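Peer 1: Once you've had a glance at the structure underneath, I'll fire off some questions.
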Amino acid sequence: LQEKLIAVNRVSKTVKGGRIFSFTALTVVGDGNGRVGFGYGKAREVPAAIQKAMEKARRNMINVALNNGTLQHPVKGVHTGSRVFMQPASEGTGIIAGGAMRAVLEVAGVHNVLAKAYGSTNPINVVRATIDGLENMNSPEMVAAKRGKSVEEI
RNA sequence: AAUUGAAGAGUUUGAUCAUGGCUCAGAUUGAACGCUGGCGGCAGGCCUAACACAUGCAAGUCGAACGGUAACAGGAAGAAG
Ligand SMILES: [K+]
Ligand SMILES: [Mg+2]
Ligand SMILES: [Mg+2]
Ligand SMILES: [Mg+2]
């Protein structure tokens, strides 16, 4: 599995004494072949937070039906305030996406894609929107299956 | 063969998500200014005062329309070193 650290953030809660700082780590993991998951870890230290995130990511992986390291069709993904658009691209396009979407698409095994993040670009929600977009993407076979047709008829 | 094409980031908070403005990375120019400055090719060069303008030049040509002959170049006559 390829692993990527998207974001580390210092968060704080107040107590009687003062402030207690801690760290959050957002990570994605993927096999580079249409399997991808994200993880979010919290700890008092940065490396502990990353380790927790990576462990979470490995167990929460979903399957994406790719085509030649690009998408099957244009997809929209939404989570919270994040709305993402992703489109299939030709070979040699590369990942034309912002960093959070790029990390997801790279480990998933999407080599060629045109993307755009609308609304909030908060990494935590962009990653959820992106994976939401990918996981509800249909291949021609499942479309043919559900409609009760052959793939050439589709 | 001839529309293969779309990236985000910083900043409100003790921290958060959202909302929302401000700001930045790009491309561009009849540019200007600062520092610096070797050569070439190709292009470009009053965006303001349609303000005022010295001087030179930017519209002539035809004798195969015409009377002519001021030039000067021949030609013919008539005479002087
Ligand atoms: K903003
Ligand atoms: Mg959770
Ligand atoms: Mg916004
Ligand atoms: Mg502060």
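Following Swiss-Prot, chain A residues are numbered 11-164, in order.
Placed from the backbone N, Cα and C atoms, the Cβ positions cover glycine too.
Sequence annotations record features per position, and here Swiss-Prot assigns domain 'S5 DRBM' to A:11-74. In Swiss-Prot, a natural variant is listed as A:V21 to E, annotated with the note In strain: SPCR7; spectinomycin resistant. Not a ram mutation. For the natural variant A:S22 to P, the note given by Swiss-Prot reads: In strain: SPCR13 and SPCR15; spectinomycin resistant. Not a ram mutation. For the naturally occurring variant A:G104 to R, Swiss-Prot gives the following note: In strain: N-660; suppresses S12 streptomycin dependence. Quoted from Swiss-Prot, the note attached to the natural variant A:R112 to L states: In strain: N-421 and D-1023; suppresses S12 streptomycin-dependence. The note that Swiss-Prot attaches to the natural variant A:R112 to G is: In strain: NEA-314; neamycin resistant. Record note (Swiss-Prot) on the natural variant A:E151 to S: In strain: B.
Give me the structural setting of these features: burial, nearby parts and distances.
Peer 2: Per DSSP, the secondary structure of the domain 'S5 DRBM' (A:11-74) breaks down as 14 helix, 37 strand, 13 coil.
Around the Cβ of A:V21 (variant position), 10 further Cβ atoms fall within 10 Å across all displayed protein chains.
For A:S22 (variant position), the same-chain residues 6+ apart in sequence whose C-beta sits under 8 angstroms from its C-beta are A:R29, A:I30, A:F31, A:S32.
The Cβ of A:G104 (variant position) lies under 8 Å from the Cβ of A:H121, A:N122, each of which sits 6+ residues away along the same chain.
Annotation for A:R112 (variant position): same-chain Cβ neighbours under 8 Å, separated by at least 6 residues, are A:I105, A:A125.
Look at A:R112 (variant position): DSSP puts it in a helix.
Annotation note: A:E151 (variant position) sits in a helical segment as assigned by DSSP.
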Peer 1: How many whole Å apart are the CA atoms of A:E151 (variant position) and A:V21 (variant position)?
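Peer 2: The separation of the Cα atoms works out to 45 Å.
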